[PDB]
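Engineer: This structure is in structure tokens; I'll ask about it shortly.
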There are 2 protein chains.
Amino acid sequence: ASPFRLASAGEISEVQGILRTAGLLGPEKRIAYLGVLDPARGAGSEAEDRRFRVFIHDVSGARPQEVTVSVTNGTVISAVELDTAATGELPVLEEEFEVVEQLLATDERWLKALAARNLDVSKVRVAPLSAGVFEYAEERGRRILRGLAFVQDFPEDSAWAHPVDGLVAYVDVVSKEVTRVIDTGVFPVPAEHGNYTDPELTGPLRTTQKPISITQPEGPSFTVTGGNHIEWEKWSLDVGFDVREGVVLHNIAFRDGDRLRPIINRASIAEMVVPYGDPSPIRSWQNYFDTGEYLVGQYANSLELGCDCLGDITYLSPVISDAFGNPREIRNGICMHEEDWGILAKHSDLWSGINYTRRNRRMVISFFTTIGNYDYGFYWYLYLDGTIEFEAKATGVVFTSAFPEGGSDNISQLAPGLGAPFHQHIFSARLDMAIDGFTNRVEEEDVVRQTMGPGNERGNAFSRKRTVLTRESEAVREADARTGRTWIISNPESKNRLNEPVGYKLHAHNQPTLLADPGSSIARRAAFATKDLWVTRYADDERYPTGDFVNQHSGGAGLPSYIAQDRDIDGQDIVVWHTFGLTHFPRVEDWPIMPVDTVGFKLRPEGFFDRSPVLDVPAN
Amino acid sequence: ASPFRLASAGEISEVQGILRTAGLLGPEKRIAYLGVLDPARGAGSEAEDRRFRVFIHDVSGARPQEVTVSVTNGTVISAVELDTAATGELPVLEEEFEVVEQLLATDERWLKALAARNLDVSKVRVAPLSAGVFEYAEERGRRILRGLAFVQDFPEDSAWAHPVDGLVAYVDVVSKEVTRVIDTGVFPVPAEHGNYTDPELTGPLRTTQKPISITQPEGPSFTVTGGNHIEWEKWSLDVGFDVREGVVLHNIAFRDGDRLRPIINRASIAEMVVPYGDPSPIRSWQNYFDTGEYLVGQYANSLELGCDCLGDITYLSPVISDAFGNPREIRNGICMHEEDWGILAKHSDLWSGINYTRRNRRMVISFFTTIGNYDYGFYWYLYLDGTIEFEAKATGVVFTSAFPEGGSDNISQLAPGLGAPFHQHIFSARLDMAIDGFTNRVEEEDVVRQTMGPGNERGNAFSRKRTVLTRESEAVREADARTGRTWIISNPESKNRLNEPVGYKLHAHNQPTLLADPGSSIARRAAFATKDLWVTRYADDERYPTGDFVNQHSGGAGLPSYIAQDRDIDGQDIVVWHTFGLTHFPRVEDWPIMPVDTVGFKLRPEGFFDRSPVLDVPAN
Ligand SMILES: [Cu+2]
Ligand SMILES: [Cu+2]
Ligand code: NA
Ligand code: NA
Ligand code: NA
Ligand code: NA
């Protein structure tokens, strides 16, 4: 009965039928995005209406359309034709990936380049990569993919070990034309294989690891109701899934005595960009928007018990649409479980004689996606003490190139002749805040050093200062680790028992933001990534930090255009957008398959409760 | 047979007998520190000689002594009389703690101050705190403790809830004189209790937590030999224990094929300081040097199975000396166990069809100490992939004061009338490096941004730069999170298969360093805490960043004096000293007992291996 329930297979089938009967889903049409719309603000009238947003691509060259459908009422609410040279192209379709390699295999320029290198065309895999927007006037308004080549010596070979450097092609995937083939010179194809299951590379497998058995003999402590409503250790929330964003958390609330207290209305990773820092023209255009261009949710893995998720696991299997409107289940795509998390609180008191220890635990909600060579795990954690944490885990195989003799300032060497270009992995968390309700504000908190002198005669004092962000034009903030800078989201109309506004503190990891020159194409298209924190006034249509149509958009969409409205954010319905990421200079140890590296953020209560919220946790 | 074995009860008994027969341990003498000396550099001749260092205090006022003893040969090697006004006082003795409260209970000024507040002297507990060095000329060369008072309403009451503000006393614990009683005015004693086991405060305990069972049905994967030698998943090390530093890790090495490769010769937390930032004269002198002044190892907790350490636990029970030279065992003082640590590496490859997942694990070595109101957990972690990590966990009860009406810039309010002064918890990790042997160097690595222009026409390139630290005078470094600053310890004479020097990268958390005015007493005594990273040339007698005798030392000892030697550190036997810490503005949620907060650092391999070191990890 919940309006936040997961989309069902029947709902997706109904959308398909509604679109087809409306004449909007003929043989030339493809669904590039389909997802459920959240309830509008103030749905406290039970006026339940399940609406879906659909992006419809046309493979014959006709204008694409954005369509909204009500499955409740069985009607098309609106259908708009899109001018893609203006507002951006639709996300890449899975079926366009194969088109790139197939088209290049019959192009005389491509074949001549492979012949010069003595490569058999049947062994050459082509990575189909998003195009961005650069200097090529003929690409405006066309759907372009760019291809980089790798050699597969045999069907089970890791092609990433054998990049074909000095060669790139651009393909129009609608007209099926190869627009440009660029060959800047012959590089040796690195010859060592990178097959991490080959016994000659692994050596004999270890026999020293003894099993670790994690079980819950009475079952887990959380309950799942309505398909996706979670209750666990005073937390309450709904787990959503969207094909673009992946796992979305709705209605995060905490049961404080008799009150269910809201904290976060909606939490998601709303964009992620992987910009490459190699100035070679073979790769200098390379920037993945995994969320906005490719849709990370549709490439979610089925997670295996005992390998991907260990313990007493509860799975959700979300349903998405394929390109024709048929429902497709991602079996075991979301793992949920609780984990022991060490000591929660401990004290041995000499004067009272009391020894006290309690253990911590966390609830884990996770999924994994694979886009080409990289694999990413997205982890949301809820802790007993009110902390909320996000962690991204990056693994997979690094993107490779030739390593030029005489070295490089922008590429690491991984193996003889084998390079890995420098890059970043940057995420944007969109946190539609609801600290004790919707009247919230953000304060920036800095440590304050004090000078020795009157009123501080021993020079030991230090303090802190808080600055309220009152309008969007002043709410674009940078980290400052040296001053211990954090941000507090508070509710000025809800006070704790000390008459102070209740709040939550955002702790960032303070990693570098986007490194590209601010005049670059990527800085314009990923402007969110140039600053650590943005605060906007909530609006229904301001969903993504990069805009709705990221693929081949010329720039400026999303957060820079939203904040130009300069709206009041002091005690209002607000959204926090936090940029965080990893700067990856690949190491030899990242090859031939990369051990996990992590990055994230957390929010801790700051006078939200009237005392520690875990005094009622029992012993042993 | 190992020279790195733990001190035995028999060794300590022999030291006691040697000291006594030498006439050095009469009825007026107390052992303030006793510990084993590490082998000197180049012990590759098996010339085994177990030597102990002893600090001997005299309760009658005679000069203390530093003594070195050989238990192997049964002789006193050297005995030096100490001039404590010059080189510092000896660490605080456990038996001096009770002296402070007992002396104040008969002092007319103390009793008059308690009478004005209608407090019964029998209910007033006194926290005995280290004195530091300030303006009081009469304290030079005397052993002083300062006392702050708290009310215990009944024997099981948490006295921390009832600070008696406006009152402080100074005590000479050798002459048994109260030197000063300072009363700056009557503050109400906060009345709410902070008894976190009282059902009226906790409410009914949760019945919702279901058990998590962690077992190892075939036992753990690590072996312990020789009492304290650990082998686990290619790691090899020795676990030492010292009464001042606590757990010390020796001879950290990694079995890479047929080679045992050294990484770290000795790792320890060599100092920790807790400076308070309240300018009130009641507390403006307050700075704990838990390691150097109190000796954190002697207050180690006995860790309980299922509560403190969960899983298949192996315990060590180190032996220390009491004040009379008798051996005392700290039963179950060190926990060792392995833990599942999620996904290690994962990739699903479209072209090869291979799906690959491996799980991570870590070896944990931990102990917990309690000094007054605070409790600290020290955790060392070894990971499958070569990462070494340290984590400090802070919990216990925060130090309290009155909360003044009209507020404070330097104190948080926790409850009606109850404050908690701002403070920091700062640690110094001493890492005697041995990356593939003893010829090491440190490079500072910064991200480098590049301008759009020739050779970077699309403005996407970024790079990095490394700066070798060649002499101690240039090896005092600050963090810079915005430039992604890290430090690499490498061996210029040991190269990986790509002919690059092998190395390890130190990743800091980039938290604020010491906030006090640089002209303050604490900045002079804890100069190590003002900078993130120091590198020195190894020397036998340069053990602690604060010097040997921290208590009431006037300043400048330790690292600032060591680096004045300006020694060559470019490809030499070097020691890295890393400062890291937490800046604590107490929150309501920290009361009445504080949930754990953490801080730490890690070291990751950087071209140390020729490829990923975990290719031989098996599945499932
Ligand atoms: Cu990467
Ligand atoms: Cu603290
Ligand atoms: Na445009
Ligand atoms: Na909001
Ligand atoms: Na002195
Ligand atoms: Na060294």
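The residue numbers of chain A are those assigned by Swiss-Prot, with the residues present covering 9-628 sequentially.
Method reported for this entry: X-ray crystallography, 1.8 Å.
Cβ coordinates come from backbone N, Cα and C, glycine included.
Features from Swiss-Prot:
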BINDING   A:296-307, A:379-384  substrate binding site
ACT_SITE  A:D298  active site, proton acceptor
MUTAGEN   A:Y382 to F  Loss of activity
ACT_SITE  A:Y382  active site, schiff-base intermediate with substrate
BINDING   A:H431, A:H433, A:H592  Cu cation binding site
Engineer: Across all protein chains in the structure, which of the recorded positions A:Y296, A:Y302, A:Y382 has the highest Cβ count within 10 Å?
Structural biologist: A:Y302
Engineer: Per DSSP, to which secondary structure element type does A:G305 (substrate binding site) belong, with helix, strand and coil as the options?
Structural biologist: helix
Engineer: Just to confirm: which same-chain residues, 6+ apart in sequence, have a Cβ under 8 Å from the Cβ of A:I379 (substrate binding site)?
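Structural biologist: Counting only residues 6 or more apart in sequence, the Cβ neighbours of A:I379 (substrate binding site) under 8 Å are A:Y296, A:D298, A:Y302, A:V304, A:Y307.
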Engineer: Say you check the Cα of A:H431 (Cu cation binding site) against those of the recorded positions A:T299, A:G305, A:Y382; which is nearest?
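Structural biologist: Result: the closest of the recorded positions to A:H431 (Cu cation binding site) is A:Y382.
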Engineer: Relative to ligand 4, which of the binding-site residues A:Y296, A:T299, A:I379, A:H433, A:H592 have a Cβ found under 6 Å from one of its atoms?
Structural biologist: none
Engineer: Tell me the coarse DSSP state (helix, strand, coil) of A:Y296 (substrate binding site).
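Structural biologist: Reduced to three states, the DSSP call for A:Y296 (substrate binding site) is strand.
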Engineer: Hey, which of the binding-site residues A:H431, A:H433 is the loneliest by Cβ count within 10 Å?
Structural biologist: A:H433
Engineer: What residues, ordered by sequence, lie under 8 A Cβ-to-Cβ from A:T299 (substrate binding site) and sit at least six positions away in the same chain?
Structural biologist: A:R252, A:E253, A:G254, A:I277, A:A278, A:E279, A:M280, A:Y552
Engineer: Suppose we draw a 10 Å sphere around the Cβ of A:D298 (active site, proton acceptor). How many other Cβ atoms does it contain, all chains included?
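Structural biologist: So the Cβ neighbour count for A:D298 (active site, proton acceptor) comes to 23.
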Engineer: Roughly how many Å separate the Cα of A:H433 (Cu cation binding site) from that of A:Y382 (mutagenesis position), to the nearest whole number?
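Structural biologist: Here the two Cα atoms lie 11 Å apart.
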Engineer: Can you tell me how far the Cα of A:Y382 (mutagenesis position) sits from the Cα of A:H592 (Cu cation binding site), in Å?
Structural biologist: 13
Engineer: Could you state the whole-number distance in Å separating the C-alpha atoms of A:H592 (Cu cation binding site) and A:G305 (substrate binding site)?
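Structural biologist: So the alpha carbons of A:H592 (Cu cation binding site) and A:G305 (substrate binding site) sit roughly 24 Å from each other.
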Engineer: A:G305, A:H592: which of these binding-site residues has the sparsest Cβ neighbourhood within 10 Å?
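Structural biologist: Candidates: the binding-site residues A:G305, A:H592. Fewest Cβ atoms within 10 Å: A:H592.
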Engineer: So which of the recorded positions A:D298, A:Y302, A:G305, A:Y382, A:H592 sit close to ligand 1, that is, with a CB under 6 Å from an atom of it?
Structural biologist: A:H592
